[PDB]
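To keep things clear, I will list the structure first and then write my remarks on it.
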Amino acid sequence: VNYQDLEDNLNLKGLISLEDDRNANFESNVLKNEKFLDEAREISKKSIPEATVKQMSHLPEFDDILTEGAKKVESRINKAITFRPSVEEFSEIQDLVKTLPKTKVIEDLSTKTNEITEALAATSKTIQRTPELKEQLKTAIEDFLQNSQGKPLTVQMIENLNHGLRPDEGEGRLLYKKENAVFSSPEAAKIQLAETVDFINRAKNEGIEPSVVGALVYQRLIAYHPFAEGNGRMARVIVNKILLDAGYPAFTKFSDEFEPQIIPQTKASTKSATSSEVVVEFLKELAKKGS
Ligand SMILES: [Zn+2]
Ligand SMILES: [Zn+2]
């Protein structure tokens, strides 16, 4: 698909270039990453005996038999999140961004903190019903906004945010998941969380339309699902920092019945939404914020 001759002010072409490069290096960075492969082998061996392991240790194919499922899963996820719109989608996105609500006020941290907190509470009845939970989530959000302002996002910031967004769990809880819709493996998720941080930062440096970046970050953070818990909470806060830094109102969630579509589903049928379709829907949902 050639985009050169399409008119573009979102720097959607830069975005597409970013994705092209990441996608082109996906095999090397993920599928052929030895930490990914060894974890995959270790995880696979858990199910198997208990007898059959040492047995098949001598089988030439074994090191691969152990990793074929995990590889397929990551390739599937990558296919779903990689941004490559049709000409019709490219243009639809162009028009849709023009219609987005955007404030002119230079909102302060307290204002941003409250907007993100309220947006989070809207996506959860438990938060709405538990004042003490809402308040401690608000604090984690404030800390995150405070520490990340005018600074490059880091994985460490996201780790601290995830931890802060889980006050409803005892301490000593797992930060990253150790095991597992179909989400990335633990290591694949860690690798690609770091890549997503890179994406967020580079997109800002290249002035790629924040609303589209937010949509893409939303989808892939949910697909990767790196943490033991609080992935939804964390993704929504990160996406909303991206949006609010650009002057957009906070995003809450997709409709009750499009949310399932944005990542690969184990279930055969189940409408699967493509990356472009997710961006289009995200932008539409966002444009309804004013109403
Ligand atoms: Zn802790
Ligand atoms: Zn605002």
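Note that chain A is numbered according to Swiss-Prot, with residues 3488-3667, 3673-3783 shown in order.
Positions of Cβ are set from backbone N, Cα and C atoms, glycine also.
Annotation of the published mutagenesis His3717 to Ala in Swiss-Prot: Abolishes adenylyltransferase activity; the original residue is retained in the structure shown. Annotation for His3717 (mutagenesis position): spatial neighbours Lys3664, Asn3667, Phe3675, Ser3676, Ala3681, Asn3723, criterion Cβ-Cβ under 8 Å with sequence separation of six or more.
Note on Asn3723 (mutagenesis position): other Cβ atoms within 10 Å of its Cβ, all shown chains, come to 20. Recorded in Swiss-Prot as a mutagenesis result, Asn3723 to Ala carries the remark: Does not affect adenylyltransferase activity.
Listed in Swiss-Prot as a mutagenesis experiment, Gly3724 to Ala is described as follows: Nucleotide-binding mutant. No adenylyltransferase activity abd reduced toxicity. Other C-beta atoms found within 10 angstroms of the C-beta of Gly3724 (mutagenesis position) number 19, with every protein chain shown included.
Among the mutagenesis experiments that Swiss-Prot reports, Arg3725 to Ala is described with the note: Does not affect adenylyltransferase activity. The C-beta environment of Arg3725 (mutagenesis position), restricted to residues of the same chain at least 6 apart in sequence and closer than 8 Å, consists of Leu3607, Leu3624, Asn3649, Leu3652, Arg3653. DSSP gives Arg3725 (mutagenesis position) a helix state.
The number of other Cβ atoms within 10 Å of the Cβ belonging to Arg3728 (mutagenesis position), over all protein chains shown, comes to 25. In Swiss-Prot, a published mutagenesis experiment is listed as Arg3728 to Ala, annotated Does not affect adenylyltransferase activity.
Here 5 residues go unmodelled in the deposited structure, bounded by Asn3667 on one side and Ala3673 on the other; the Cα atoms of these bounding residues are 10 Å apart.
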